[PDB]
Amino acid sequence: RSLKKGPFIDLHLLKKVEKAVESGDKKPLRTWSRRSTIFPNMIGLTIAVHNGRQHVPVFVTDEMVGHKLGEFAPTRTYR
Amino acid sequence: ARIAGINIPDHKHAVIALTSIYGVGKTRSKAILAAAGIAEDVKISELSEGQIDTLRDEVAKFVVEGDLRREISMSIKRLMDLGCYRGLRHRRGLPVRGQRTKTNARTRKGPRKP
Amino acid sequence: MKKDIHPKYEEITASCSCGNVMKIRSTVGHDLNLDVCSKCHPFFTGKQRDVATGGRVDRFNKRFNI
Amino acid sequence: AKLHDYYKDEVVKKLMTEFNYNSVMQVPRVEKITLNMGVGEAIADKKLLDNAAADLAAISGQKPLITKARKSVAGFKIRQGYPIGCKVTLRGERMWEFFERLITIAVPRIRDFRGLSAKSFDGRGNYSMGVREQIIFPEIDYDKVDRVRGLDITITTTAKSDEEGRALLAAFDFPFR
Amino acid sequence: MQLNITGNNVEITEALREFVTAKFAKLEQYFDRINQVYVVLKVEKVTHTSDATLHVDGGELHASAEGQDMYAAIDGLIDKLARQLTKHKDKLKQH
RNA sequence: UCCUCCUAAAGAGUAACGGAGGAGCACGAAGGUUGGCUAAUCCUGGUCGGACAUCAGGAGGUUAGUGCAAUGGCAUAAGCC
RNA sequence: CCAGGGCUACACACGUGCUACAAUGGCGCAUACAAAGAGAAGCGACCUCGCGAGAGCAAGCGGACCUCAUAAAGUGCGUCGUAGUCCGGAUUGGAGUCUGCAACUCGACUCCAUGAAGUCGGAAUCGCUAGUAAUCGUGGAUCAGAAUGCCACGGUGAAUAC
């Protein structure tokens, strides 16, 4: 919807991908950067996005590269 | 007087009657018809079948009733199967673009329960 | 076949938009000048866009530019 | 009759080359095509079945038979012997000019026409499909109709299994998936 | 009649809410037909105080009553409102 | 008072405040004759249409039906036009 | 102190507003007349690009000079023919722009598509005595961005008071 020049990812997650893809599949990446986009470099890894009080594990599939990390991490619990 | 599957608007004007197709508003209909060269304020009862045939292939590039009803369903099938934020708002009948839900929320809910 | 109980069955001609004269006997008005027939319809050409439209990485690579 | 001799000079060779038949008469022949329009709302008004029977007299070329209720079931507010539907059976040559009216000028004119379903076979080799509106056929003019209903079309042949029923209709280039 | 119960430093329970509506069912039919109610409960370090604003076909009427344990406050509030409802009723009969 | 079964002991008949049910009509066609026809219920497929409406096909073989109880009948139909 | 979330949650109840339900109008084209106010990490012409929001280049201006800045309703012509309609602009999908480290939760705007309730509103209730009510546009403060609010400004302009 926005950010017409270049997708946004944080350096404390981007470099944490390239130390965790060439070294094999690793731990669920405990990250707080919901503001970052899903790049195709993380397809097939476990990511632990913070939703406010815990870290929900999300498995990055092939088709979520158009979205961001926080959209697969619901914040408010209803019923 | 048969375009893209039903299209049966008699004695309406040209750019107005074309918007009965699910897939075209007044902007595309004056863009579709200008690509075929017909004056836009003429009724379709005046149009002959030697002029309606130029309308049939021109509306075939912009997707219409048959597949446009399912491409917009392909997205909402995708989001509800993945489980994003907009998927769960689609899964529960709630507004998607972050509108107010405390008070109104009503054209998405429908009627009022109690 | 029984008399004065059926509607009239006349022999018609049907010409299409893509230029195919069809000769059927049917129950229509003056003549038939239809729109779509066994030819000039995408039921043998246009079914290739149902599943081969998605993908999210092919949308993403034109934003990458690196 | 334009496709009846088309049955006589291609598909009797085409089905025999596919199914290695020793005799000629064991190829599937098509007896009848029946057009059922189960109305159902005749219990509320008797008059709406009459214009429902006028559609079957327009799609085919002959007056339909009004079918009565067999038993008396209370789930649909009917008693037996009541007019509840109308059918028409086409045999001989009139069923052929309807069948190429169906496959050429009619089934392209249905909305959102994808490949028609192929698993809709009765288990003995008879085809059964249903259309959802009367305005597929150009005899109904979309100007004098009062309500939009549907009707069923059943094409029964002398095939013994189901894939001989698929082989016969696709030899007439029936639309499928 | 629509109740609107609200508490300032008195978080209303479920037994207290039905105690208000059963008491406000009394001063209902027995005195006047009314449109809309706003009930306000307050605790001010001694005084369990309860206010109420009734809306009727003529105008509005308000009463307040401070009490002992928030149950006698509403019991004194209804007797203050019921007398104002009979005074308003006979003001609109004049036979 | 009348009809049907059982009691009733393989002809008929056979009692009890024995066990179960019905009748006090209907019909000008629901009678006569000629001509023709064959159900119930499930299964698969099919517009709304489902556990069940109409259609097609198969299985089934009278488990249907009979103006009204029950018994005896009924396909040469006594059943359905 | 820091990150992330929340203050934006939604079976619901209420208060204040906005847009409406149309023909005293909608739309398309042509076109006439304002006041008040803001501007230096600011206002940003003209010229190019884009359907557009805007982008590039970039003068001018601490301002009766320059910029924001076309005022709109009105008027001229044409069309729609009383229909949920060429009314309504909600909702949702796709594609975009700007701001900011970052618009997922949770921004504004543009483009294409989708066209919901709504056909003048129950009991009840509100404001207004004249440049007022009712409508039309404009500007400001807050502010990176973000008003249908608020505070101001003018245009048209009533009815009625025994």
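Per the header: electron microscopy, 2.9 Å.
Note that Cβ sites are derived from N, Cα and C of the backbone, with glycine treated the same way.
Marked as Zn(2+) binding site by Swiss-Prot: C:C16. Annotation for C:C16 (mutagenesis position): same-chain Cβ neighbours under 8 Å, separated by at least 6 residues, are C:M22, C:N33, C:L34, C:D35, C:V36, C:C37, C:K39, C:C40. DSSP assigns C:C16 (mutagenesis position) to coil in the three-state reduction, placing it in neither a helix nor a strand.
Annotation of the mutagenesis experiment C:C16 to S in Swiss-Prot: No Zn(2+) binding.
C:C18 (mutagenesis position) is surrounded by 13 other CB atoms, counting those within 10 A of its CB over all protein chains shown. Among the mutagenesis entries in Swiss-Prot is C:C18 to S, noted as: Binds Zn(2+) normally.
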